Amino acid sequence: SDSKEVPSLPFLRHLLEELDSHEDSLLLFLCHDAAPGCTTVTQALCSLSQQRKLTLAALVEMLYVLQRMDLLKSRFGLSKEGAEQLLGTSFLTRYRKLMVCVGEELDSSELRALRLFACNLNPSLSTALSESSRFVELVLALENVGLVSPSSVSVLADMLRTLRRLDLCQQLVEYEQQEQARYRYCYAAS
């Protein structure tokens, strides 16, 4: 359409550069529902570009989530005060953005406690989880055994309430409200 919904290709390659190895597998997740299968961040993007989903805004979010105001100004000029002005207009679920925005508050010790935890209520997970895998991954692994999803975060919730991070435990139910709310009360009588 315009220059506010379709990014370039040469600069993407130059953007996908300042983003470390963490922000990559992390970014890939944020879009695992649209580019099913893809690996390299590029892999994912290559498929989004074509599908016509890889919009500029949608992109602005992916960045907005990896929390890089720096890259948000030095490339998009928009500050934190001008990026929140286009969220949701993407293919990024309220959910994905959470798990990420959570796999950030967890540290190496708590994160490895969760690993060795998942590997208990199901020993079929210690075959897709080495204690060097990011949170964002352990989430997807739980997603296959059917332990999480945008509709059943509990298993996880009190998995965190276990690690005593009520905050996350809460912040993961504060979602459980909103989502479990509108998406049933709004798409309700109308």
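The numbering of chain A matches Swiss-Prot: 2-191, in order.
Determination method: X-ray crystallography, 3.8 Å.
Cβ atoms are placed via backbone N, Cα and C, with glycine included.
Looking at Swiss-Prot, the entry for mutagenesis of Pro8 to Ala says: Complete loss of autophagy inhibition; in association with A-11. In the three-state DSSP scheme, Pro8 (mutagenesis position) falls into the coil class. For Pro8 (mutagenesis position), the Cβ neighbour count at a 10 Å cut-off comes to 20, with all displayed protein chains included.
If you look up Swiss-Prot, you'll see 8-78 marked as domain 'DED 1', on the strength of experimental evidence.
Under mutagenesis, Swiss-Prot gives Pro11 to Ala with this note: Complete loss of autophagy inhibition; in association with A-8.
Here Swiss-Prot flags 95-175 as domain 'DED 2'.
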For this session: Taking helix as H, G and I and strand as E and B in DSSP, count the residues of the domain 'DED 2' (95-175) in helix, strand and coil.
Result: 45 helix, 0 strand, 36 coil
